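Right, one structure below, let's go through it.
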Amino acid sequence: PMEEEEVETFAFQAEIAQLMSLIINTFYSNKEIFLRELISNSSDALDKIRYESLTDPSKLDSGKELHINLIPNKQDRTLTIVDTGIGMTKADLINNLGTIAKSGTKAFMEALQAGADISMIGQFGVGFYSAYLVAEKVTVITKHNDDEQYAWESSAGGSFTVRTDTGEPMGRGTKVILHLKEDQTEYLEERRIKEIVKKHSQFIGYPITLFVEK
Ligand SMILES: Nc1ncnc2c1ncn2[C@@H]1O[C@H](COP(=O)(O)OP(=O)(O)O)[C@@H](O)[C@H]1O
Ligand SMILES: [Mg+2]
């Protein structure tokens, strides 16, 4: 039986839209930091679960390990970062992923104009959009205990959609899927991934596993 999904489209906040064109339309060295940003966001989500214990012991009764999986698919040209963190409600995606102003956006854009390293992006409050250094389209699937499963997705161009995901259930947590641009396939190689997690993500307080296709 055919399933029905409601799809809502939203504008990026003006400055975030602008930071996004800048990220996509300019060359930057050191684009590898995108993974560091996605891992540290997964790692934060995992911390939330740890402390969510204290606000209601209920969350103690979960079986899932707290961890991060990296999954390259060369057939598809995707890189997926999966965590079992706290996930996000519909409201959270809309508010946290593109609609609401961050104070550091304009500062970041001026800094890059004066030639700062793209690596500074996390300290300006806008770490998430580093994904657009390597990917031409990002999908975020997420499931929070308070809510149903939602997919967020953007190819930039000024807006994003949120819909109910009636696909594969994922359980609590967040999956970030990057459709890599054609020039950026190095980041599907096992050795390159291990190199950059070694260099930039060495003090994450949770297990990271990399799945490699035999
Ligand atoms: N894997 C994730 N799990 C839960 N929430 C996430 C995840 N990735 C991003 N977010 C949400 O998106 C927001 C934006 O993240 P980011 O752009 O890196 O800024 P910051 O991490 O400094 O808040 C986060 O504050 C978080 O609420
Ligand atoms: Mg962040």
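Residue numbering for chain A follows Swiss-Prot, covering 11-224 in order.
We read in the header that X-ray crystallography, 2.2 Å was used to get this structure.
Quick reminder: no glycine exception, Cβ is built from N, Cα and C everywhere.
Straight from Swiss-Prot, the features:
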type	residues	note
MUTAGEN	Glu47 to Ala	Strong ATP-binding. Strong interaction with HSF1, HIF1A, ERBB2, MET, KEAP1 and RHOBTB2. No effect on interaction with TSC1
MUTAGEN	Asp93 to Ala	Impaired ATP-binding. Strong interaction with HIF1A, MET, KEAP1 and RHOBTB2. Loss of interaction with HSF1 and ERBB2. Los of interaction with TSC1
MUTAGEN	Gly97 to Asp	Abolishes ATPase activity
Other C-beta atoms that fall within 10 angstroms of the C-beta of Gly97 (mutagenesis position): 26
Distance, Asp93 (mutagenesis position) to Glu47 (mutagenesis position) (CA atoms, angstrom): 13
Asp93 (mutagenesis position) - helix vs strand vs coil (DSSP): strand
Residues near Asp93 (mutagenesis position) in space but at least six apart in sequence (CB under 8 A): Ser52, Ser53, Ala55, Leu56, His77, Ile78, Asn79, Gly183, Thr184, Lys185
Per DSSP, three-state class assigned to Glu47 (mutagenesis position): helix
Cβ neighbour count (within 10 Å, all chains shown) around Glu47 (mutagenesis position): 22
